[PDB]
Amino acid sequence: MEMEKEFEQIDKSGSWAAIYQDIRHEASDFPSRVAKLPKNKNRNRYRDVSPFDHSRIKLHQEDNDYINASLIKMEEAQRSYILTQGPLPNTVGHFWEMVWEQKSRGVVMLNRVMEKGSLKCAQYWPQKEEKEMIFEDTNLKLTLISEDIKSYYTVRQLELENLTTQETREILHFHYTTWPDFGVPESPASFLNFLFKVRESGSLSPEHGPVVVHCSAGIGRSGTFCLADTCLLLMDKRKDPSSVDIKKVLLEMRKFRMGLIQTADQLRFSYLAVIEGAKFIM
Ligand SMILES: COC(=O)c1ccccc1Oc1ccc(N)cc1
């Protein structure tokens, strides 16, 4: 079926939970043996969210190459993404090592450091220009260059220096600051505006490594971001845009990381975002 009318048909019939459970039943199951090794317990935020072995990002290190991060490669859309958990106190240096080694231009952050009164991720970037951060375990230096605070999101320019080679690179930090502590946003307008700002920066384009996107577990809000982006790109590429099937795209993405889209409300919000976004594109 088309999207917008399939949408009204699920709303009128109140069957979002049944649609979402079908997706959960059909989703791929691949091994995640490296994630579950005992030496990696303090590298995982949640025991039930792990990268598959076949798509996990490897650190260029011979001691321990593990990070909780997955490469999502979308062949028809010609777009790749790295989805990862919010960094932990003992993985902030690994996080920036990955950004460096994978040649990423942008980092997309969809959570606040504290939500619901608890810490959802480490403070992994500097907050003042004159107070830079040094990650001694991976030999990197990170400096805040500039910050632009807007009503729904903040953009930061950062400098990452590989202290071993003295090479430097400019990284863009796109921080969506207004996702509510409970539920999903009422309108997708500010989320789409944010997606378009990431696109306009070059961070999603083939001349760079894949964008790094995270929330707390790296599957829920993060899944919504890449699912909406890929669906909108396919609608632009194809002769028949009404042939884009959001459930099929989601199942394809779940071949590369488990659990993408965590609730039936997030599924409904993804439909809403693609539907409204397709009108603005034209
Ligand atoms: C302080 O950060 C910035 O504002 C910034 C600085 C340097 C390069 C890029 C930047 O972000 C963007 C600007 C404009 C659009 N449309 C998207 C992204």
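Structure method, as recorded: X-ray crystallography, 1.8 Å.
A Cβ is built for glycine as well, from the same backbone N, Cα and C atoms used for every other residue.
Summarising the annotation, Swiss-Prot assigns active site, phosphocysteine intermediate to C215. When secondary structure is read from DSSP and collapsed to three states, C215 (mutagenesis position) falls in the coil class.
What Swiss-Prot lists as substrate binding site is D181, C215, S216, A217, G218, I219, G220, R221, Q262. Cβ neighbour count for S216 (substrate binding site) (all protein chains, 10 Å cutoff from its Cβ): 21.
DSSP assigns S50 (mutagenesis position) to coil, not to a helix or a strand. Looking at Swiss-Prot, you'll find the mutagenesis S50 to A or D noted as follows: No phosphorylation.
What Swiss-Prot says about the mutagenesis result for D181 to A is this: Substrate-trapping mutant. Around the Cβ of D181 (mutagenesis position), a 10 Å sphere holds 9 further Cβ atoms from the protein chains shown. Look at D181 (mutagenesis position): DSSP puts it in coil.
Sequence-distant contacts of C215 (mutagenesis position), defined as residues of its own chain at least six apart whose C-beta falls under 8 angstroms from its C-beta, comprise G86, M109, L110, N111, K120, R221, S222. While the structure shown retains the original residue, Swiss-Prot records the mutagenesis experiment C215 to S with this note: Catalytically inactive mutant; abolishes sulfhydration.
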Cβ-based isolation winner (fewest other Cβ atoms within 10 Å) among the recorded positions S50, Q262: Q262
Count of other CB atoms lying within 10 Å of the CB belonging to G220 (substrate binding site): 21
In the chain carrying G218 (substrate binding site), residues 6 or more apart in sequence that have Cβ under 8 angstroms from it: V49, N68, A69, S70, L83, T84, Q85, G86, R257
